[PDB]
Amino acid sequence: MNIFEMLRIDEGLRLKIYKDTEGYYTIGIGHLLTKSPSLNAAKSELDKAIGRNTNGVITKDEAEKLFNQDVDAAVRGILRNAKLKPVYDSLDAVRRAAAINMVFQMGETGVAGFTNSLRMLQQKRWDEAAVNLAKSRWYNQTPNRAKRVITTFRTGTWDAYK
Ligand SMILES: [Cl-]
Ligand SMILES: [Cl-]
């Protein structure tokens, strides 16, 4: 297992514009297009993302291209962030994937708000971080996915994904 296979399980793949769990226009493997309620705004963000006139539909290759860019961008957002970077550097390879998963889902500013959890993760107090991570809107809105990510931070194994 790796970050790509993990996110593909958590996000799914849809080739036509859809609404994510928050009601936002999204496509592909969790690629958010726009928070605006306008499907025409989404279609235009989508054409710009893909570089052609899509009419709300993309191919699987195109979905995987956006996915690669979004994973790369998430990693780069962690390393550029003064609060996320030292935590990520301290973590083993499996838990690093859990951090990327969170940034991918909620953005670098969202994750950097988990100040107490990040501190416990840095200190390798795994059971305590897992408890604190769950006291969150994140966990209450998407409990099954959040549980899988929290288990990954708690154990340092891919067990929740197999
Ligand atoms: Cl893009
Ligand atoms: Cl979920």
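Residue numbering: from 1, along the chain as shown.
Placement of Cβ uses the backbone N, Cα and C atoms for every residue, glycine included.
Database features, via Swiss-Prot:
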MUTAGEN   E11 to Q  Complete loss of activity
MUTAGEN   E11 to A, F, H, M or N  Complete loss of enzymatic activity
MUTAGEN   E11 to N  Loss of 84% of enzymatic activity
ACT_SITE  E11  active site, proton donor/acceptor
MUTAGEN   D20 to C  Nearly no effet on specific enzymatic activity
MUTAGEN   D20 to E or Q  Loss of 99% of enzymatic activity
MUTAGEN   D20 to A, N, S or T  Complete loss of enzymatic activity
ACT_SITE  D20  active site, proton donor/acceptor
MUTAGEN   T26 to H  Facilitates transglycosylation more effectively than hydrolysis; covalently bound substrate
MUTAGEN   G30 to A  Almost complete loss of enzymatic activity
BINDING   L32, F104, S117, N132  substrate binding site
MUTAGEN   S117 to I  500-fold decrease in enzymatic activity
MUTAGEN   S117 to V  50-fold decrease in enzymatic activity
MUTAGEN   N132 to I  5-fold decrease in enzymatic activity
MUTAGEN   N132 to M or F  2-fold decrease in enzymatic activity
Pull out the recorded positions from the set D20, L32, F104, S117, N132 whose C-alpha sits within 10 Å of the C-alpha of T26 (mutagenesis position).
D20, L32
By CA distance, which of the mutagenesis positions (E11, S117, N132) lies nearest to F104 (substrate binding site)?
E11
Taking only C-alpha atoms and a 10 A limit, tell me which of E11, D20, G30, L32, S117 are near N132 (mutagenesis position). These are the recorded positions.
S117
Tell me the Cβ contacts of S117 (mutagenesis position) under 8 Å, same chain only and six or more apart in sequence, or just say none.
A129, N132, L133
As a test of the contact definition, list every same-chain residue at least 6 positions from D20 (mutagenesis position) whose Cβ is closer than 8 Å to its Cβ.
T26, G30, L32
Could you check the mutagenesis positions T26, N132 and say which one's CB has the fewest neighbouring CB atoms inside 10 Å?
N132
